[PDB]
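Novice: Okay, here's the structure, questions in a sec.
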Amino acid sequence: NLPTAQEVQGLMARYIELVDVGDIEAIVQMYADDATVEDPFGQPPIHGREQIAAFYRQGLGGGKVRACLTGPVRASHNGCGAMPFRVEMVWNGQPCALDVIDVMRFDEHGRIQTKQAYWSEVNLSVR
Amino acid sequence: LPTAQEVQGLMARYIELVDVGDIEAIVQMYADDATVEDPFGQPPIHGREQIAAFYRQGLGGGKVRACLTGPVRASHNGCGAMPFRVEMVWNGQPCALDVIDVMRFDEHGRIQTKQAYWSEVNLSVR
Ligand SMILES: C[C@]12CCc3c(ccc4cc(O)ccc34)[C@@H]1CCC2=O
Ligand SMILES: C[C@]12CCc3c(ccc4cc(O)ccc34)[C@@H]1CCC2=O
């Protein structure tokens, strides 16, 4: 069914846990088959599980990425939510952190129909 | 179109105005045809008087407080998203509400759309 607000919080928290462990195929299964991803928001959307899988493989497949919520998931009553988090990876061969906000809309099957990831280089820190 | 750094400044200024409760200054931040969806999932509000009435009803008691809970996330196409918390008293129960605002600005630096993500799951009693 279309996720309630509590169900949205649970799904978006699970998504972060899958990012953190690097489980590309489980992430892709969270998306609807024809989902759209804009990441970073402002760039051309990518469409569909094949393209989304390739995107997450390029992003997470090389060198350790960690991710964690930095505050609660904010959920709506129409199957949408937004969440703040941080990702830690390597940049310039050194540890770096990136602050992100993800906005997601879910479909009536509980799958991610759209994701917009808000971030730019103003959100990238080091040291 | 505001740069990502300008977006950070503007969205943080918006929170500052909400926290002091200056309705007129908040409304002046919006573009002529702006839309407000707050909470996201509700029908959009159009119109300067309508946006002013909305902030009057929300903040008109002077006691609402608001602070960023993390940095503004800003794009290169004049949009941004920010996490914050609002504190207020609801029929005698002191409460706090976690919110994320997503904003799109125009080429004059004014808010064209605001979408406020929150619901009752984000409400707490302090
Ligand atoms: C891909 C990324 C790691 C993961 C990640 C980045 C940016 C936005 C994201 C949004 C997500 O919903 C999940 C993961 C990321 C990073 C940007 C650079 C980088 O290394
Ligand atoms: C209106 C409100 C106070 C302020 C506020 C609420 C919800 C979303 C907001 C979004 C904003 O960008 C600025 C202020 C609010 C509150 C919900 C209940 C309440 O008292």
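Residues displayed in chain B correspond, in order, to Swiss-Prot positions 3-128.
Placed from the backbone N, Cα and C atoms, the Cβ positions cover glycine too.
Below, the features straight out of Swiss-Prot:
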- B:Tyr16 to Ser: Reduces activity 20-fold (MUTAGEN)
- B:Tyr16 to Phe: Reduces activity 2000-fold. Reduces activity 10000-fold; when associated with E-103; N-103 or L-103 (MUTAGEN)
- B:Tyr16: active site, proton donor (ACT_SITE)
- B:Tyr32 to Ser: Reduces activity 4-fold (MUTAGEN)
- B:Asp40: active site, proton acceptor (ACT_SITE)
- B:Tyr57 to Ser: Reduces activity 100-fold (MUTAGEN)
- B:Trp92 to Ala: Slightly reduces activity. Reduces protein stability (MUTAGEN)
- B:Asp103 to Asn: Reduces activity 4-fold. Reduces activity 10000-fold; when associated with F-16 (MUTAGEN)
- B:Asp103 to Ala or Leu: Reduces activity 100-fold. Reduces activity 10000-fold; when associated with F-16 (MUTAGEN)
- B:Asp103 to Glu: Slightly reduces activity. Reduces activity 10000-fold; when associated with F-16 (MUTAGEN)
- B:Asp103: substrate binding site (BINDING)
- B:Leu125 to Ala: Slightly reduces activity and reduces protein stability; when associated with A-127 (MUTAGEN)
- B:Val127 to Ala: Slightly reduces activity and reduces protein stability; when associated with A-125 (MUTAGEN)
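Give me the lay of the land around each of these features.
Specialist: If you draw a 10 Å sphere around the CB of B:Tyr16 (mutagenesis position), it holds 23 other CB atoms from the protein chains shown.
Over all protein chains present, the Cβ of B:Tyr32 (mutagenesis position) has 23 other Cβ atoms lying within 10 Å.
Within 10 Å of the Cβ of B:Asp40 (active site, proton acceptor) there are 20 other Cβ atoms, across all protein chains.
Secondary structure at B:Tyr57 (mutagenesis position), as computed by DSSP, is helix.
Remark: B:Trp92 (mutagenesis position) has no non-local neighbours by Cβ distance under 8 Å and separation of at least 6 in sequence.
The C-beta environment of B:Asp103 (mutagenesis position), restricted to residues of the same chain at least 6 apart in sequence and closer than 8 Å, consists of B:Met13, B:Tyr16, B:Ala83, B:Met84, B:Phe86, B:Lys116, B:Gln117, B:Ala118, B:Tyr119.
B:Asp103 (mutagenesis position) carries a strand DSSP state (E or B).
The DSSP secondary structure for B:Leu125 (mutagenesis position) is strand.
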Novice: Given the recorded positions B:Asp40, B:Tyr57, B:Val127, which one's Cα is the least distant from that of B:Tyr32 (mutagenesis position)?
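Specialist: Closest by Cα: B:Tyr57.
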Novice: Taking only the mutagenesis positions B:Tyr16, B:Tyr32, B:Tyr57, B:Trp92, B:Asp103, B:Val127, which have a CB closer than 6 angstroms to any atom that belongs to ligand 2?
Specialist: B:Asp103
Novice: Sequence gap of 6 or more, Cβ distance under 8 Å: name the residues on the same chain that satisfy this around B:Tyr57 (mutagenesis position), in order along the sequence.
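Specialist: When sequence neighbours closer than 6 are ignored, B:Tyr57 (mutagenesis position) has B:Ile25, B:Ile28, B:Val29 within Cβ distance under 8 Å.
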